[PDB]
Amino acid sequence: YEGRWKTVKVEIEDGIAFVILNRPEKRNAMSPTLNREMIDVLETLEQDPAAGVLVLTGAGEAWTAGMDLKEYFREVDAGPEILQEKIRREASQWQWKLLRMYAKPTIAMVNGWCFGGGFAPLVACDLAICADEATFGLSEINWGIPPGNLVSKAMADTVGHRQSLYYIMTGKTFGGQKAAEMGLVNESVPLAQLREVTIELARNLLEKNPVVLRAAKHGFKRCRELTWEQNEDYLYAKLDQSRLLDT
Amino acid sequence: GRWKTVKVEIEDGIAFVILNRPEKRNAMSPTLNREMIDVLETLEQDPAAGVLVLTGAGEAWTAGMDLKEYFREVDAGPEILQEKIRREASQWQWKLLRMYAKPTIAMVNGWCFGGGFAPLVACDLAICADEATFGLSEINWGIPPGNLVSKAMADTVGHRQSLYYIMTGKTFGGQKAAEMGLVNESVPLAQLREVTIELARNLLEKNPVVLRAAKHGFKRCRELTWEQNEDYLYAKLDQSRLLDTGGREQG
Amino acid sequence: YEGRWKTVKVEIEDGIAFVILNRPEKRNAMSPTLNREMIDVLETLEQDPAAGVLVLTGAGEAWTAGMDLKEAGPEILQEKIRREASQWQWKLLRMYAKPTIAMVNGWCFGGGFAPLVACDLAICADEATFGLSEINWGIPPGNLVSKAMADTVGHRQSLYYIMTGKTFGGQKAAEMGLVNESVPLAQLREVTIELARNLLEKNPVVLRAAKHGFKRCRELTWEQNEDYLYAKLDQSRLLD
Amino acid sequence: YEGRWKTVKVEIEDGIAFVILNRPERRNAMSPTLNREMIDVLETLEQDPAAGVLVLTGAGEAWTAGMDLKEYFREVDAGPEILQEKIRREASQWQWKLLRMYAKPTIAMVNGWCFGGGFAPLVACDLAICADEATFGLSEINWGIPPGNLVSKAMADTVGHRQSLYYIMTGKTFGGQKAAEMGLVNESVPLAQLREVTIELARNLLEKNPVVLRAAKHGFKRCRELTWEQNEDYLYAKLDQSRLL
Amino acid sequence: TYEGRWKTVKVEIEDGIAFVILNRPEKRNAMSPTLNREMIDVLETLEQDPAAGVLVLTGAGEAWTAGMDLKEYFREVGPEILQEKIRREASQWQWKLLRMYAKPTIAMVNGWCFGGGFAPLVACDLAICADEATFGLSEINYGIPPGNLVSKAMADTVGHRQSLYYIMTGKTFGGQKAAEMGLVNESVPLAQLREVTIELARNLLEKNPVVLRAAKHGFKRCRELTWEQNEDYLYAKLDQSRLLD
Amino acid sequence: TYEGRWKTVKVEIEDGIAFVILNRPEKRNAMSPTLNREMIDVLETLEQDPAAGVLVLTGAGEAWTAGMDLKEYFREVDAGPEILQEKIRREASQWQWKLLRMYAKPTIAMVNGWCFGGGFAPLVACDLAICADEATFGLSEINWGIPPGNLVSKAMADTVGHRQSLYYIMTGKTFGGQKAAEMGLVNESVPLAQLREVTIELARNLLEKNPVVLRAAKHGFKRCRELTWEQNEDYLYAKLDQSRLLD
Ligand SMILES: CC(=O)SCCNC(=O)CCNC(=O)[C@H](O)C(C)(C)COP(=O)(O)OP(=O)(O)OC[C@H]1O[C@@H](n2cnc3c(N)ncnc32)[C@H](O)[C@@H]1OP(=O)(O)O
Ligand SMILES: CC(=O)SCCNC(=O)CCNC(=O)[C@H](O)C(C)(C)COP(=O)(O)OP(=O)(O)OC[C@H]1O[C@@H](n2cnc3c(N)ncnc32)[C@H](O)[C@@H]1OP(=O)(O)O
Ligand SMILES: CC(=O)SCCNC(=O)CCNC(=O)[C@H](O)C(C)(C)COP(=O)(O)OP(=O)(O)OC[C@H]1O[C@@H](n2cnc3c(N)ncnc32)[C@H](O)[C@@H]1OP(=O)(O)O
Ligand SMILES: CC(=O)SCCNC(=O)CCNC(=O)[C@H](O)C(C)(C)COP(=O)(O)OP(=O)(O)OC[C@H]1O[C@@H](n2cnc3c(N)ncnc32)[C@H](O)[C@@H]1OP(=O)(O)O
Ligand SMILES: CC(=O)SCCNC(=O)CCNC(=O)[C@H](O)C(C)(C)COP(=O)(O)OP(=O)(O)OC[C@H]1O[C@@H](n2cnc3c(N)ncnc32)[C@H](O)[C@@H]1OP(=O)(O)O
Ligand SMILES: COc1cc(C=O)ccc1O
């Protein structure tokens, strides 16, 4: 994995795969290059047995500062309209299509700045711990666009109706304690203890049968979309599928 | 003096829509309903108005549906009159209001009961007075919550707490309303107007069409799957770029 | 109702029907027998004018320690066994005719979460312990357990407790929104009763419309609900 | 109602309110005037006990040639955005917001051309009889737009998946017989028999209790959206609402 | 044997085919609450009976079912709460147990099918009728909208325009029209009804029962789910089938 | 030239029409994990290729497709790691409907022959379909001892009536091209000798449309099925306006 990707670094320690967004000089802004590389990282790590749990984090002071306004636009305008379709799909592909129902447990370790488009993979990640010192913001409004991709849904899934509208509509920033209070993350802790808390959580997840864990996490995310009567069918099916697959 | 039961004041781009039946604690009559439609429709076309703040005259925000004024009409006409009277209440309370073209803030200055919860939650954001008292009194009056009241709770207040207040009909204060997610914030009545106006000013700074796309998109995306939203939210983004004449000039 | 059921007791006092899960020796673990009796209990108390409100609680230290793992046959029996669990836990309970309160006096694990959340309201003891232990036993949550969490507990929290299987006490359950409130055990029965009596002062048909409407409206758009809620209100006025 | 509206006529006979789109010189294209008049028509006939069933039909050769290319699109598109959104909302308001769950039974009586945007109120009307000679078309694609407003959903509700995509994607026209065969309408008959057949259906409808008829038709259109288990609750509520009212 | 076991219903099993015979022919198999309760017991019993691999729901005499029993419902109902129970019992067998029943089910519609009979007709997986069978949603003419899951049964099997026509008019229709509309798989002469049904039952009996159950259930659920929801759901059913088989 | 490019598929473009030919006719175009991976590549490639205006999905030889490859797609995957199964299923879904159902360009299935089981997903993902009278269809899954996997049962639900769908799923009975057209599974059935001509005529019609506009129209229709009227008022107007932008 060393030197494999230009904009991401992967460090696998004893079952825990740290996936590190690695454009710290651009505050880990999500360029099309990065989107395409994160797709390869998630696919590759899915099939790597040494990666039992994934921790998504950022190099330097940012977690991610959102979409790369420059490189995204640079590539999009260099091509015909239909290029935008491909470029948008690639962002969705790693941010949540692969990530939201990922085969392996995932934890967002939010060490610093998290803006705009970063909310989608933040929520696609199963659980999330952040630094008190981290700063969040849905700054789309202040740039003259509504939240794009699945950002507004990420909010809708995790943060109350009123709170979600306040932050989307104002673009106002908030810290890690506020993010845990509003339910965006599981926990906010001082940055000095971020890695410790995250690793403790990752090892607790490593204790469980991966196939059983997958059945439980996926079934929970899906169940929110189904009625009780539909869930009776769906949730038992996931139960039974787990039993078949769990080996 | 355009409306009998509602006053509108526009200052620096903020339209204060003031429910104006204080003698009745701003209860919602069919007249009020009909006039609120006209108000929302009027203000929508008013380039001077960039944010709406929905508040009450006197001590109440609204004490809810005016039940005498409702029966006055419903029992003087055939069954089908009820259809029209309900459509009119819904029309301003949420059909126009929930997905309103312009940003909306409920400034809950006081009493908020019953049917008041629907326009409350229809309003995008809400700041109340600490001193405000809310309640879902419907149950003690012998009816389940009418109109969209129960959905308004569902959208903003946890399952357990929603059931509790619907089932018991117990009242709660602004702090507890903030706590449960019904409103954004609760502040002392003495600071309610200034707090709402600073929020309102923030919102006037935003591109209107873009704010519209953002707030509508959020409310609708709650109903859709992630994969349905991929399609819907990008559509709202692209629509916002077209309709905003405007410009989006970050870039 | 004395002596009527092997694994449950019903005790009615002045409109309040206490339904007491009664296998203390196995921490009120839910067996096929218990499931069948609970169906009978629910159907009976429905038609009994003496029960105005049901409070679902547990004998001894447990509320319920979840499905009974010991209490094998042809494949088709599993269909019936699963259906019987569902039938009382939420098919009858979630939209029950009468107001229901869970009184969580102690241990609440696994499959207990389903009737916990089907119960309309819930008060628990500070000393009670809850957990979604499924994961530690090697199954995801069965039946309606995960949806039960989805309805009451935030996304992050739900996933945390489901994925880790970590236990939490009464105060945390109230803070998460799992139950309405947590009181010391010493005051659980009194606080529960005060709530029950409050609900007993309502018109039952109206209360029913109100609590059914709210649970269903969560599933419907605002436009659907304009139709559905007014329908429930009018149905209420008919059934008076 | 004689001379009440500029672009629509209402002629009531024996409990049947014939609502006639009345711009035959513009093939009944739906302009902002017509849209606003149609709202007033719907609201008025709702409260008029003389009207027991509405028959939606068109003066001249057309049922409706769709939205007014000039007055609804071209003149508006250039004007204030906020007015555009209001104009769209007014089109919806009569075409389906009031019409799809209308208090009273509704029949579209499709005497001729039906294009584009006419498909929304077509499907909002409970039942529909067209003439064999009527021609239908989702011509939007050929005019450079996808179908606007609720037109696509009007198709989705009544015409199977492959046929809907076919007619939306090609914009090919189809006659009344094909319209009945695909499920867009209930029946197609020669134009010479259209009024008779439609009146006979209206008379059947007029024999039913209005409130019960409302509960049944509303309930059906809503139930398509709900699960069986949600429907147990909802449909029994509609039945009980019906008994109350 | 189940001979003489129930008052209003008969079960006769031949070679794995369980004929469930609605048996109040003097009352055209009207569904009283006694019949509803007995049907609950029948479904629960046949579920666990390995002799029964497929269930065929038919009616004694000239009716399949004339719908809900007017007299015996309106009788057994005061106190209000009793209606809750009676309505449940009706739903319990008609579709709560039946629609997602563990074994494959076939409606064999030999005659009259009205009103409330539509719920179990469509809960049954497949259906064959006689050309001579007559159907109608007479609820409108009795002054109630269709109750229970009747309107959804229609919504699942019959096109939008046709369902509204029949619901709003209450008009009757024969076996051939029932098949044309999609309400049943096939209409055949009465003399061929039993053997066609049996031929189909024999085909179903040849399948792996657990697999058949996954397949029929997953189809009916998938109608309610989006494609992305069904990727998850349908693989879960497949994998569940592989476990349980 | 796409000549020689993929092992198990061919692309031939004539005048804006990209014929995508499933090409294992000696295996009746059974869909192996190789063919699935390659079809993902084909669709991403053709999406960005302005020479391709409309895709026609068809089979070499006597088959359209005989369904998933029992040997390469089921048997051999079953012998592999569990986590591999996850990727294999995803890669089948990826070309069959995740890219294909809302594909950017118009699609037509040209069903020249056998179409079984797994075939039904990409059959209905394709916007339009013409088949030969001589083609034979079947949901054979039940007779191999599985329920329909992947999206097959949803493909049937979207296109074929409730009664007919259960009948064919439950019995496993085959049916011909005319009956496929009658049931709503395809748009039309013609003799095989005319299949190509009729398909190209349709494709030529489709190529006259503004692609961005055609895309909005077919996508909006598919999605509107899932939404209520009030929802569609929002969504369908968003599609119309997005179209006016990108157009
Ligand atoms: C669609 C959406 O995602 S909307 C969200 C878009 N992103 C944002 O609104 C956040 C934008 N960035 C910021 O607010 C600031 O960069 C912060 C708070 C993240 C960091 O502040 P600072 O520590 O003062 O660093 P600074 O602003 O100098 O940025 C460092 C470099 O990162 C670049 N950068 C930061 N964020 C982005 C971004 N989203 N896209 C592209 N470049 C970025 C900066 O332009 C700067 O470039 P340069 O020094 O090579 O010219
Ligand atoms: C499908 C689902 O519901 S997920 C499973 C959810 N439930 C659980 O994880 C709980 C399992 N049980 C426990 O963890 C413990 O019994 C506790 C914490 C509830 C209480 O523990 P203690 O106070 O130490 O008492 P203890 O464990 O000895 O319980 C005594 C009896 O209860 C029985 N019991 C408790 N829960 C269950 C159960 N869920 N199934 C079967 N038996 C149970 C024990 O087997 C034991 O039986 P015995 O006396 O014949 O040997
Ligand atoms: C979303 C939408 O609704 S997109 C638009 C969809 N509508 C259509 O495609 C139909 C367009 N119209 C036509 O194709 C034809 O007019 C037909 C087939 C209906 C009738 O054809 P003809 O009998 O030959 O009449 P003709 O085309 O000359 O129209 C006669 C008058 O009606 C007008 N007219 C017809 N349709 C419309 C329309 N949709 N909007 C505005 N005016 C219309 C014509 O402009 C002409 O008026 P004018 O001479 O004052 O300019
Ligand atoms: C809620 C719902 O399901 S809506 C009610 C649905 N049913 C209907 O609309 C039709 C009711 N019945 C009929 O129309 C006719 O009985 C038919 C067409 C089924 C058969 O007609 P006929 O063969 O001429 O027989 P007839 O009308 O004499 O009925 C025979 C007996 O069955 C009884 N019966 C038939 N249907 C019902 C019913 N739904 N409920 C109670 N009794 C019924 C009749 O009252 C009659 O009783 P009797 O001889 O003991 O006095
Ligand atoms: C979920 C799913 O998709 S399960 C798969 C469902 N598919 C089916 O039920 C169809 C299976 N195939 C058949 O029934 C037949 O092969 C038919 C009707 C399509 C064509 O029959 P024929 O013309 O007699 O050709 P035949 O059966 O000899 O097939 C030719 C070769 O294709 C292979 N083949 C055909 N279908 C498949 C398939 N689905 N998977 C793997 N290999 C296949 C055969 O094994 C044979 O291989 P061989 O020559 O290497 O031994
Ligand atoms: C496209 O993948 C699959 C298709 C099928 C069709 O029956 C079954 C299992 C699968 O994995």
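All chain F residue numbers match Swiss-Prot; in order, they span 3-249.
A Cβ is built for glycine as well, from the same backbone N, Cα and C atoms used for every other residue.
Cβ neighbour count for F:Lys29 (acetyl-CoA binding site): 19 (other Cβ atoms within 10 Å of its Cβ, all protein chains included). Under DSSP, F:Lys29 (acetyl-CoA binding site) is assigned to a helix (H, G or I) in the three-state scheme. Feature annotation from Swiss-Prot assigns acetyl-CoA binding site to F:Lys29, F:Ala68, F:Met70, F:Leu72, F:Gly120, F:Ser142, F:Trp146.
Annotation comment: Swiss-Prot describes F:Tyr75, F:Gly151, F:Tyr239 as vanillin binding site, evidence class experimental evidence. Just so you know, the Cβ of F:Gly151 (vanillin binding site) picks up 23 other Cβ atoms within 10 Å once every protein chain is counted. Classification of F:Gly151 (vanillin binding site) by DSSP places it in coil, neither helical nor stranded.
What Swiss-Prot notes for the published mutagenesis of F:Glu143 to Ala is this: Abolishes catalytic activity. Secondary structure at F:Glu143 (mutagenesis position), as computed by DSSP, is helix.
According to Swiss-Prot, the mutagenesis experiment F:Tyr239 to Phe carries the following note: Increased KM for feruloyl-CoA but retains a significant amount of catalytic activity with a kcat 10 times less than that of the wild-type. Counting Cβ atoms from all protein chains shown, F:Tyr239 (mutagenesis position) has 20 others lying within 10 Å of its own Cβ. Under DSSP, F:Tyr239 (mutagenesis position) is assigned to a helix (H, G or I) in the three-state scheme.
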**Q.** Neighbourhood of F:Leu72 (acetyl-CoA binding site), C-beta criterion under 8 angstroms, separation at least six
**A.** F:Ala32, F:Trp146
Q: Sequence order please: the recorded positions F:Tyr75, F:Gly120, F:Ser142, F:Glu143, F:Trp146, F:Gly151 that have their Cβ under 8 Å from a chain E Cβ, otherwise just none.
A: F:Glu143, F:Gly151
Q: Work out how many Å separate F:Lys29 (acetyl-CoA binding site) and F:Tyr75 (vanillin binding site) at their Cα atoms, rounded off.
A: 13
Q | Largest inter-residue Cα distance among F:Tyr75, F:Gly151, F:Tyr239 [record-listed vanillin binders, Å] | A | 42
Q: Filter the candidate list F:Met70, F:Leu72, F:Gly120, F:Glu143, F:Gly151 of recorded positions, keeping only entries whose CB is under 6 Å from an atom of ligand 6.
A: F:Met70, F:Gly120, F:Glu143, F:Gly151
Q: Kindly assign F:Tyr75 (vanillin binding site) to one of the three DSSP-derived states: helix, strand or coil.
A: helix
Q | Secondary structure of F:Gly120 (acetyl-CoA binding site) (DSSP, helix/strand/coil) | A | helix
Q.
My understanding is the cutoff is Cβ-Cβ under 8 Å with a sequence separation of 6 or more in the same chain; which residues meet that for F:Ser142 (acetyl-CoA binding site)?
A. F:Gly69, F:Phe118, F:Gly119, F:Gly174, F:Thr176
Q) If you measure F:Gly151 (vanillin binding site) to F:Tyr239 (mutagenesis position) at Cα, how many Å is it? A) 35
Q. Hey, does DSSP put F:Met70 (acetyl-CoA binding site) in a helix, a strand, or just coil?
A. strand
**Q.** Integer Å distance between the CA atoms belonging to F:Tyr75 (vanillin binding site) and F:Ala68 (acetyl-CoA binding site)
**A.** 13
Q) How many Å lie between the Cα of F:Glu143 (mutagenesis position) and the Cα of F:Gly120 (acetyl-CoA binding site)? A) 9
Q | Long-range Cβ environment of F:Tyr75 (vanillin binding site), under 8 Å and at least 6 residues apart | A | F:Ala32, F:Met33, F:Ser34, F:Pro35, F:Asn38, F:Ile90, F:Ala94
Q.
Between F:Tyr239 (mutagenesis position) and F:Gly120 (acetyl-CoA binding site), how many Å separate their Cα atoms?
A. 35
